[PDB]
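**Student:** Below is a structure I'd like to ask you about.
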Number of protein chains: 2
Amino acid sequence: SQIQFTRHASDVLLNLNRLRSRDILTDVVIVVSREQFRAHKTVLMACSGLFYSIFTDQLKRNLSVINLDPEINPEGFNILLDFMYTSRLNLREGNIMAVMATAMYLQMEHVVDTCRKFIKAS
Amino acid sequence: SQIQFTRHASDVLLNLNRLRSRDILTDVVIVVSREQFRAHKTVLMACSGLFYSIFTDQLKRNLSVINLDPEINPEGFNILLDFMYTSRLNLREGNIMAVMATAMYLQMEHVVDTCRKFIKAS
Ligand SMILES: Nc1nc2c(ccn2CC(=O)Nc2ccncc2Cl)c(=O)[nH]1
Ligand SMILES: Nc1nc2c(ccn2CC(=O)Nc2ccncc2Cl)c(=O)[nH]1
Ligand SMILES: [Cl-]
Ligand SMILES: [Cl-]
């Protein structure tokens, strides 16, 4: 019976992206081959089964640096990180495979399913 | 031109609320009279001009405890914290004044405007 604010969650996520853009309260660096990306672990955990499983473990919860698998494409990772913080997924014919494989590794199943639809549409 | 995931932001916020419920990566305690509430500073900053202005300042960014003004009603604060993490605002005839005054202090203008509409509707 509570009053629903239909743009509140989008507003929150937009503001979290602003904080990331300013490096405010970012608490991890994700290293992907020669590139580095800062983020909030809470957002990563909210959006990825890989990051959820890492940081939920009390053994790895306080890690400040995560080295991803060396074969992960940094562009694919960057597209997915941007998706996490914007709800918008930059899928293109030139990047679909990289994005889909990276989403599999990150355990982002709805994104993988959407990549499977993009392939079905060419 | 990117693909829009229309429930992504709501899903993120729901997962952040799950993390709060488990005290995972919470980084502040808000003390309101005799009560204490743990939260993520990033979500507080995203939702309140008071918390934004506090934690953006490099002098107070690493504070782990914030004592709110002693006159703030803890119930009003709890309703607003729940709103921050759910997009749902528990406004009732028995709590409207407390919620509205607390939202003013937290600098949550859209919520204050909604409290002004609730009053206009009785
Ligand atoms: N395994 C897997 N995890 C995923 C997605 C999408 C998102 N997450 C993460 C997720 O659910 N996090 C979460 C769950 C429960 N409480 C708190 C949190 Cl932060 C997916 O497709 N697969
Ligand atoms: N003063 C004031 N602040 C508010 C609201 C609602 C939300 N916020 C906070 C906010 O905008 N945070 C923000 C802004 C820019 N970049 C990052 C972040 Cl986290 C309000 O009504 N008034
Ligand atoms: Cl910081
Ligand atoms: Cl923790």
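All residue numbers given for chain B refer to Swiss-Prot; the residues shown span 7-128 in order.
Recorded method is X-ray crystallography, 1.3 Å.
Backbone N, Cα and C define each Cβ position, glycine as well.
In case it's useful when we look at the structure, here is the feature table from Swiss-Prot:
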MUTAGEN   B:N21 to K  Abolishes interaction with NCOR2 and HDAC2, no effect on interaction with CTBP1 and transcriptional autoinhibition; when associated with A-116 and 376-Q--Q-379
MUTAGEN   B:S59 to A  Abolished ubiquitination by the SCF(FBXL17) complex
MUTAGEN   B:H116 to A  Abolishes interaction with NCOR2 and HDAC2, no effect on interaction with CTBP1 and transcriptional autoinhibition; when associated with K-21 and 376-Q--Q-379
**Student:** Name the secondary structure element type, per DSSP in three states, that contains B:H116 (mutagenesis position).
**Tutor:** helix
**Student:** A 10 Å Cβ contact count, applied to the mutagenesis positions B:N21, B:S59: which residue has the minimum?
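**Tutor:** Ranked by other Cβ atoms within 10 Å, the mutagenesis positions B:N21, B:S59 bottom out at B:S59.
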**Student:** Cα-Cα separation of B:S59 (mutagenesis position) and B:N21 (mutagenesis position), in Å?
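**Tutor:** With distance taken Cα to Cα, B:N21 (mutagenesis position) is 25 Å from B:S59 (mutagenesis position).
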**Student:** State the Cα to Cα distance, in Å, between B:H116 (mutagenesis position) and B:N21 (mutagenesis position), rounded to an integer.
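**Tutor:** Between the Cα atoms of B:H116 (mutagenesis position) and B:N21 (mutagenesis position), the distance comes to 23 Å.
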**Student:** Neighbour count, 10 Å Cβ-Cβ cut-off, for B:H116 (mutagenesis position): what number do you get?
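**Tutor:** For B:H116 (mutagenesis position), the 10 Å Cβ neighbour count is 13.
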**Student:** Enumerate in sequence order the mutagenesis positions B:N21, B:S59, B:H116 whose Cβ-atom distance to ligand 1 is under 6 angstroms.
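**Tutor:** If the test is a Cβ under 6 Å from any atom of ligand 1, the answer is B:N21.
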